[PDB]
Every structure is written in C-alpha cells, then in structure tokens.
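Chemist: Next up is a structure, given as structure tokens.
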Protein chains: 2
Amino acid sequence: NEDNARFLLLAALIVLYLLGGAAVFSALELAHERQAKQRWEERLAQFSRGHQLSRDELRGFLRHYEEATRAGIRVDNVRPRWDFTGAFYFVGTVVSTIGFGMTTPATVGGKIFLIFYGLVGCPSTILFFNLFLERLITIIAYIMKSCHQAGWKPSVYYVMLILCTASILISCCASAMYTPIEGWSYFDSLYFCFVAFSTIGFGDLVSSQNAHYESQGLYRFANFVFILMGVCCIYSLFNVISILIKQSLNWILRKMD
Amino acid sequence: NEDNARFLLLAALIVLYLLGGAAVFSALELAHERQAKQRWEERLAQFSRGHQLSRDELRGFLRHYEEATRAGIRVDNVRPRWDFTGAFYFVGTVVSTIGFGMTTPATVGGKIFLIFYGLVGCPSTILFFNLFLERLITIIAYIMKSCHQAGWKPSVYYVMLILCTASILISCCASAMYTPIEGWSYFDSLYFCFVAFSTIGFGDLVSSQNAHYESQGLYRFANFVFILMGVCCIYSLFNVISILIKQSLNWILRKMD
Ligand SMILES: CCCCC/C=C\C/C=C\CCCCCCCC(=O)O
Ligand SMILES: CCCCC/C=C\C/C=C\CCCCCCCC(=O)O
Ligand SMILES: CCCCCCCCCCCC
Ligand SMILES: CCCCCCCCCCCC
Ligand SMILES: CCCCCCCCCC
Ligand SMILES: CCCCCCCCCC
Ligand SMILES: CCCCCCCCCC
Ligand SMILES: CCCCCCCCCC
Ligand SMILES: CCCCCCCC
Ligand SMILES: CCCCCCCC
Ligand SMILES: CCCCCCCC
Ligand SMILES: CCCCCCCC
Ligand SMILES: CCCCCCCC
Ligand SMILES: CCCCCCCC
Ligand SMILES: CCCCCCCC
Ligand SMILES: CCCCCCCC
Ligand SMILES: CCCCCC
Ligand SMILES: CCCCCC
Ligand SMILES: [K+]
Ligand SMILES: [K+]
Ligand SMILES: [K+]
Ligand SMILES: [K+]
C-alpha cells in the first residue's frame, strides 16, 4: 500500500506543478506574443499595400516557402543537408534523443530505417551514459582516497555538488567559444547549452550551421566533444536529483498521518 | 580492466554504427534533397518574374516572415499560444523532455524560469516512469501467478515481448484516430507515434493544433492519455533492450579472450 500511495502522491504533485507552471508561463508570455502577432500583421498589410499584390497570392507564395523551408532552404547561407557530415550530425542528434529538427527524413524508406535505427541505437547510448556515470563515481572515490592518504565511496550530496560544478564549468567554457564565433550573447549561449544538454532540443538555436565556418576542421570536433560531455554530466545530475526527490517523497509520506 | 575494456568496446562500436548510419542516410536522402532545392529555386524565380519584385525585397519579406513564424504565426489556422491550454501543452512537452519546439520562450525571465522549472521537473518524471515500470512488473507477476493457479517473477525476455506487444497495440489504437481527424495517413500516424513516444520530438508532425477541433474537449484528454501511455511503454522497452545489449557485450568480451 506504500507503493500505491507514493505513486498517487507523485501523480498529484506533478499535476499541481503542471497547473502552476502553465499559469506562470502564460502570465509571462501572453503580452509579448500578442505584440509580435500585431507587428507581423502590420508588416504584412504594409507589404501588400505597397506592391499592390493580393492576399491569396501571398498565401500561396508563403505556402510554397513553407514547403521549401521543410525541405531545408533558409535565408542566410546554411550548410548542405544529407552530405556525409550532415548525415553524421543527424545521426548524432538522433541517437542522443535530442532531436533538434533541423534535418528530418522526407521519403518512404528513410522513415522505416529511421524507426529501426532509433530502436536499435537509443538503448546503446543510454547504456553508455550509465557506464560513464559508474566510471566517474569510481574515479572520484579513487581520487578522494589518494588525496586523504573500496570503502571510500562519496555520498550522494557530494556527487551532486561535483556534478553541478562540472556542468557549470563545461557550460561556461562552451559559451566562451560559442559567443565570439556565433552572433550570440553570453546568456543566449548559456540558454542553448542548457537546452541541448538536457536533451530537450527545442531547435530554436542550433550551432555549426553557417556554411563557410573559418577553420571548420577543429570547430566541428570541439562542438562534438562539448555536446557529448555536457549531455553526460546533465544526465548524471538528473539521476542524482531524482534519487533525492524519491527520498523527499518518502519523508513526506512518513510525516503525514 | 574488464570495465575499461567494455567501455572502450562500446565506444568503438557506437562510432562504427554512427559512420555506417550516416553513409546509409546520405545515400537514401541526397537525391530528394537536391530535387526539392531545385524545385524551390524554380518557384522563387517564377514568382520573381511573375511580379517583377527585386530579390532583395523578397529576402527582406522572407526574413520578416521567419521572424513572425518564430512567434507562432502559420499559413493555416492554429490554436493560440500561452492562453492557458497552450501553456499546459508546453509544460507537458517540457517535463517529458520531448521538446517539439512548436512553442518556445522568447523573453528574458521566461528563459531563467524555463531553466529552473526543467531542472526541478525532469527528475520527477523520470522517477514516475521508474515507479510505473516497477508497478507493471509486479502486476504482471501477479497475473501470471493467478493464471497458473514471490518467486514467480517473469524473465527479461518475456517482459520485453509483452512490452513490444503493448507498444504495438497502443500505437495502432492511437493511429486509428489521428488518421481521419487530422488528414494523416496511417503510416504517417505510426511514424508520428514512434517519434513522440521515444521522446525524440523532431517537431515536423505535431498533433492537436487546428483551432476549432469539433468536440475539442474529449479529444485533448484522449491525446494526453495516449501520449502518456506510449511514452511510459517505450521508456520501459528501451531500458530492457539496454540490459540485453549489456549482456551481449559481456558475451563478446568473453569470446575475444
Ligand atoms: C566516443 C563515442 C561515444 C558515443 C557517443 C554518443 C552519442 C553522441 C552524442 C552527441 C551528439 C553530438 C552532436 C554531433 C555533432 C557533430 C559535429 C558537427 O558536424 O558539427
Ligand atoms: C496523471 C499522471 C501525471 C504524470 C504526467 C507526466 C508527464 C506528462 C507527459 C506527457 C504529456 C504530453 C503533453 C500532452 C498534452 C496535450 C493536451 C492538449 O492537447 O491540450
Ligand atoms: C569532423 C569529424 C566528422 C567525422 C566524425 C569522426 C571524427 C570525430 C570523432 C572520432 C572519435 C574516434
Ligand atoms: C482539457 C484538459 C485541460 C487541461 C488540464 C486537464 C487536467 C485533466 C487531466 C488530469 C486530471 C487528473
Ligand atoms: C579550455 C578551453 C576553453 C577555452 C576556449 C576559449 C575559446 C575562445 C576563443 C574563441
Ligand atoms: C578558432 C578556435 C576554434 C577551435 C577551438 C579549439 C579547441 C580545441 C581543443 C578542445
Ligand atoms: C480504444 C479503441 C477506440 C479507439 C479508436 C476510436 C476511433 C476514433 C475515430 C472514430
Ligand atoms: C471523436 C473521438 C473522441 C475521443 C474518444 C475517446 C475517448 C475515450 C478514450 C479513453
Ligand atoms: C487504487 C489506486 C489507483 C491509482 C490510479 C492512478 C491513475 C494514474
Ligand atoms: C570527410 C572526412 C571525414 C571522414 C571520416 C574519417 C574517419 C576516420
Ligand atoms: C581510468 C578511468 C577513466 C575515466 C576517464 C573519464 C574521462 C572523462
Ligand atoms: C581536419 C582535422 C581533423 C581534426 C580531428 C582529428 C582528431 C583525432
Ligand atoms: C586507458 C583507458 C581508455 C581511455 C580512452 C578514452 C575513452 C573515451
Ligand atoms: C482540475 C480542473 C482544471 C480545469 C482547467 C481549466 C478548464 C478550462
Ligand atoms: C495495483 C495497481 C496498479 C495499477 C497499474 C495501472 C496501469 C495503468
Ligand atoms: C470538457 C470535458 C472534460 C473532459 C475531462 C474528463 C475529466 C476526467
Ligand atoms: C494553481 C491552481 C490553479 C489556478 C489557475 C487556474
Ligand atoms: C563504414 C566505413 C566507412 C564508410 C565510408 C565513409
Ligand atoms: K527531444
Ligand atoms: K526535440
Ligand atoms: K529526450
Ligand atoms: K525539436
């Protein structure tokens, strides 16, 4: 009966969390949204009036441009899709369950292969992350024992603090490279790092997509390394926080009578 | 030395997997990509000649349209963002790490809150999925014991088969709708189900945004239920497959001496 009670309590807490978050986000974003929509409508009206065009023609043109944009066409000089390097980027985003969406299959045959490829490849990456976490815990224990100088395993709190510090350092080091090379601010770089590392992958900000990219040989390698390390660290941090949340739920159940 | 060897072997296998997958995907998709680009170029040239507009003016108009699209505007009628139910959909996509990208924060203050909200909310959903898997295993053992009529826990193989059957049934039941209600083909519905359930979330196909949606009260509830069950089942299946892959890695290590 304890497991059922814990399950029900967690479900209720998540429901309340979702409701509160929805209210807060709506209150934060509604005015901005409405203002942006009004600005777009004014711009569209001005363009239509200036060049004496018709709305239906503009709707057809925009539908064609929407089709072209899913094909892959952009307005500022993007790198080609479905070359070997682009395919490598795509499969890397697939196996990590990031799913930026900048590149998607469009043919029958590439979607069946997409399904089978993901079905065979995502568990391997999950196992790799688990093995990385185990190795990191072992090396942390060994380092601590050597510094003090088996039974020297660190507690969960210290592992959480170390993972937080590592994540902060990795994010600030990746941002220190993203900000100059891209046209991004430091806060935007940190936001992109958080969105990519947590495997949410909104897709609004994607790096390394500007055709000629200066040196472009070391830059792609550095991007790959940074994303890999960040994803590993954030995965481990989330697992530790989940363990702590389970302990807190147990305490909440015990206190209530 | 066994753990290091297993880590190295898994890394090498994943690297080879990525290379082969990139080569296959590129060979599958390059011709379609080139044909789509040529079609878009021809359409743009025909519009330009049709109405004698200069290229730069069209580039500016398309940049404005991209900015508008980043705020939610589409050529078809779509539901509003951030009212109260769009926010609920957004937070649901956030906590499950799906990240469709149809709705993203655009203000300073909504991005800090996004970071903290995700940091506190993703581990809770991970814990919920783990508890669901434990409860499912327990109930499966109970049903098996009752049918035969503690030590009656099923093997990993049978759990994998049952999870596969449940995933297929849930996908087919969800695809029974989504097909007439949204103009989608059955194969497209199955592809969308796989992409959403695995928490990849490309965002090319997103369900339940067409402004007026007939009943629209029961339909949203059914969509919520279907996505929740599918994500749970696919998460459990991936964990079981990861366990099997680890066993296979141990076997190949033993064979290589
Ligand atoms: C040592 C290998 C271990 C296995 C790696 C596992 C998962 C892959 C992780 C992250 C994907 C990173 C995105 C690819 C970047 C390509 C670089 C570029 O072209 O810009
Ligand atoms: C009751 C158990 C609580 C646990 C829920 C946990 C995570 C939420 C997961 C998936 C929700 C996906 C978003 C679907 C919302 C659609 C609603 C609409 O169409 O408007
Ligand atoms: C620019 C590199 C793209 C091809 C990917 C392979 C090289 C980097 C990773 C190799 C690690 C062994
Ligand atoms: C139409 C759905 C409105 C948004 C909130 C719905 C909450 C109902 C599902 C969970 C109740 C336990
Ligand atoms: C230790 C690596 C971090 C330093 C890289 C800074 C790059 C700044 C110039 C783009
Ligand atoms: C122009 C600088 C871009 C390359 C960054 C070098 C980092 C490589 C070592 C990790
Ligand atoms: C649970 C089985 C019912 C789901 C399919 C309903 C079909 C809906 C479209 C008419
Ligand atoms: C018209 C279809 C509306 C959805 C019916 C399904 C509701 C029960 C699902 C459990
Ligand atoms: C007897 C407890 C039932 C729990 C139902 C939970 C629904 C998600
Ligand atoms: C196009 C050059 C990259 C080829 C990959 C090399 C892997 C060893
Ligand atoms: C010998 C232990 C290997 C751990 C290395 C971790 C690399 C970041
Ligand atoms: C084009 C230079 C490739 C740099 C990556 C090689 C690292 C082993
Ligand atoms: C000597 C142990 C192997 C470390 C190589 C790094 C693996 C990514
Ligand atoms: C628990 C009831 C919540 C109702 C949400 C608002 C309905 C429009
Ligand atoms: C003993 C109650 C378990 C509930 C499982 C519900 C699965 C939908
Ligand atoms: C508008 C009808 C609401 C449907 C939700 C049912 C509550 C369990
Ligand atoms: C936090 C309770 C919900 C209030 C907004 C509908
Ligand atoms: C799988 C070997 C490499 C394929 C050609 C780049
Ligand atoms: K995702
Ligand atoms: K995504
Ligand atoms: K994900
Ligand atoms: K996405």
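Sequence positions for chain B are given in Swiss-Prot numbering; the residues included correspond to 14-162, 188-295, in order.
The backbone N, Cα and C atoms fix where each Cβ goes, and this holds for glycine too.
For reference, Swiss-Prot lists these features for the protein:
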type    : residues                               : note
BINDING : B:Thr110, B:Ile111, B:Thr237, B:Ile238 : K(+) 1 binding site
BINDING : B:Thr110, B:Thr237                     : K(+) 4 binding site
BINDING : B:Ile111, B:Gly112, B:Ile238, B:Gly239 : K(+) 2 binding site
BINDING : B:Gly112, B:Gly239, B:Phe240           : K(+) 3 binding site
MUTAGEN : B:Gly112 to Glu                        : Acts as a dominant negative when it assembles with wild-type KCNK13 or KCNK12 subunits, abolishing K(+) flux
MUTAGEN : B:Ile139 to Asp                        : Increases channel basal activity. Increases the current amplitude. Confers nonlinear I-V relationship, with currents that saturate upon strong membrane depolarization; when associated with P-136
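Could you give the neighbours, burial and distances for every feature on this list?
Modeler: In three-state terms derived from DSSP, B:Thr237 (K(+) 1 binding site) belongs to neither a helical nor a strand segment and is classed as coil.
The Cβ of B:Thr237 (K(+) 1 binding site) lies under 8 Å from the Cβ of B:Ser109, B:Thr110, B:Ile111, B:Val269, B:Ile272, B:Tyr273, each of these being in the same chain and 6 or more residues away along the sequence.
There are 25 other CB atoms within 10 A of the CB of B:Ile238 (K(+) 1 binding site), with all protein chains counted.
For B:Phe240 (K(+) 3 binding site), the count of additional Cβ atoms within 10 Å of its Cβ stands at 25 [all protein chains shown].
Annotation note: B:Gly112 (mutagenesis position) sits in a coil segment as assigned by DSSP. B:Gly112 (mutagenesis position) is surrounded by 27 other CB atoms, counting those within 10 A of its CB over all protein chains shown.
Reduced to three states, the DSSP call for B:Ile139 (mutagenesis position) is helix. Within 10 Å of the C-beta of B:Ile139 (mutagenesis position) there are 19 other C-beta atoms, taking all protein chains into account.
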Chemist: Give the distance between the Cα atoms of B:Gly112 (mutagenesis position) and B:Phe240 (K(+) 3 binding site), rounded to the nearest whole Å.
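Modeler: Here the two Cα atoms are 8 Å apart.
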Chemist: Given 25 residues with no model between B:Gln162 and B:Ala188, what whole-number C-alpha distance in angstrom do these ends have?
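Modeler: So the endpoints of the gap, B:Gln162 and B:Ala188, lie 14 Å apart at their Cα atoms.
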Chemist: Below 8 Å Cβ to Cβ and six or more residues apart, same chain only. Which residues does that give for B:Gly239 (K(+) 2 binding site)?
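Modeler: Counting only residues 6 or more apart in sequence, the Cβ neighbours of B:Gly239 (K(+) 2 binding site) under 8 Å are B:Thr106, B:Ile111, B:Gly112, B:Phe113, B:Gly114, B:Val233.
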Chemist: Could you give the Cα-Cα distance between B:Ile139 (mutagenesis position) and B:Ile238 (K(+) 1 binding site), in whole Å?
Modeler: 15
